[PDB]
Amino acid sequence: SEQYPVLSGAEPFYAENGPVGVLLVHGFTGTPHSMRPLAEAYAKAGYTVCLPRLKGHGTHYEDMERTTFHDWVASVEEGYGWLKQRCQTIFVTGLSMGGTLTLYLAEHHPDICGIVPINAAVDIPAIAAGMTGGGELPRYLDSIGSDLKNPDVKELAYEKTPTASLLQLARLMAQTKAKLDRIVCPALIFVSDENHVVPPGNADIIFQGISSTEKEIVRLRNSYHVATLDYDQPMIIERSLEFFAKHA
């Protein structure tokens, strides 16, 4: 149970429109802020939209510290269920760990129409390494800002990362990576060529691992990791809309 109140800007976003739905998943220590411009664009295009707030996110990092990856999965599952009550057709898109959760969801549901992971994380060796090796880490790691090309964007995210939450992320990534072959729905995979957080190599692990018969990669050349708020935002939105229309 969250002990801290939800912060302004971190609210989930819902829009009831047509029978085709899009689930949007934000990232680790992040908030719905990172996916909001996408959610709004898709809503305006006539899609039913669900952008949930991950448990322990958008409140306080102490809440986050208390969560496990199961809680984050449950938050996304709640959004899937909300769409299930309203939509004949469901797409899922997500940034970073949101992309990881997008893959995870496609691995455990048979009726997802398509996925759009954006810089999804499935293998970050430094993380598991540090959780089981190296020296003892502080309880909280200091955030020093978001990986963005555009300097004038401020992402709404925690100023500290609970180290305990890193193990949860590592477990989520490991279990998602192991089950990639269960994914059969069409996939549009975005990857930033320059990325200082997730190795772009992850996109290939995903591309090769999934069983999808229709899969594509779009390499973004004008964005860093937080691409949804970076210069390539218009392309991400446009290509995603084309993807939704192609498969619905």
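Using the numbering of Swiss-Prot, the residues shown for chain A are 2-249, in order.
Here the Cβ of each residue, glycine as well, is placed from N, Cα and C on the backbone.
The annotation substrate binding site is assigned in Swiss-Prot to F29, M98. In the three-state DSSP scheme, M98 (substrate binding site) is classed as helix. Listed in sequence order, the residues of the same chain lying 6 or more apart from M98 (substrate binding site) and placing their CB within less than 8 Å of its CB are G28, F29, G31, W73, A122, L170, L173.
Cβ-based neighbour count (10 Å, all protein chains) for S97 (active site, nucleophile) stands at 28. Here Swiss-Prot flags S97 as active site, nucleophile.
Among the sequence features in Swiss-Prot, the mutagenesis site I145 to G is noted as follows: 18% reduction in hydrolase activity for both 1-lauroylglycerol (1-LG) and 1-oleoylglycerol (1-OG). The 10 Å shell around the Cβ of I145 (mutagenesis position) contains 6 further Cβ atoms across the protein chains shown. DSSP assigns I145 (mutagenesis position) to coil in the three-state reduction, placing it in neither a helix nor a strand.
Among the mutagenesis results in Swiss-Prot, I145 to S has the note: 62% and 38% reduction in hydrolase activity for 1-oleoylglycerol and 1-lauroylglycerol, respectively. The residue drawn here is the original one.
Within 10 Å of the Cβ of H226 (active site, charge relay system) there are 23 other Cβ atoms, across all protein chains. Under the DSSP three-state reduction, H226 (active site, charge relay system) is assigned to coil, being neither helix nor strand. Look at Swiss-Prot and you will find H226 tagged as active site, charge relay system.
For the pair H226 (active site, charge relay system) and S97 (active site, nucleophile), the Cα-Cα distance reads 8 Å.
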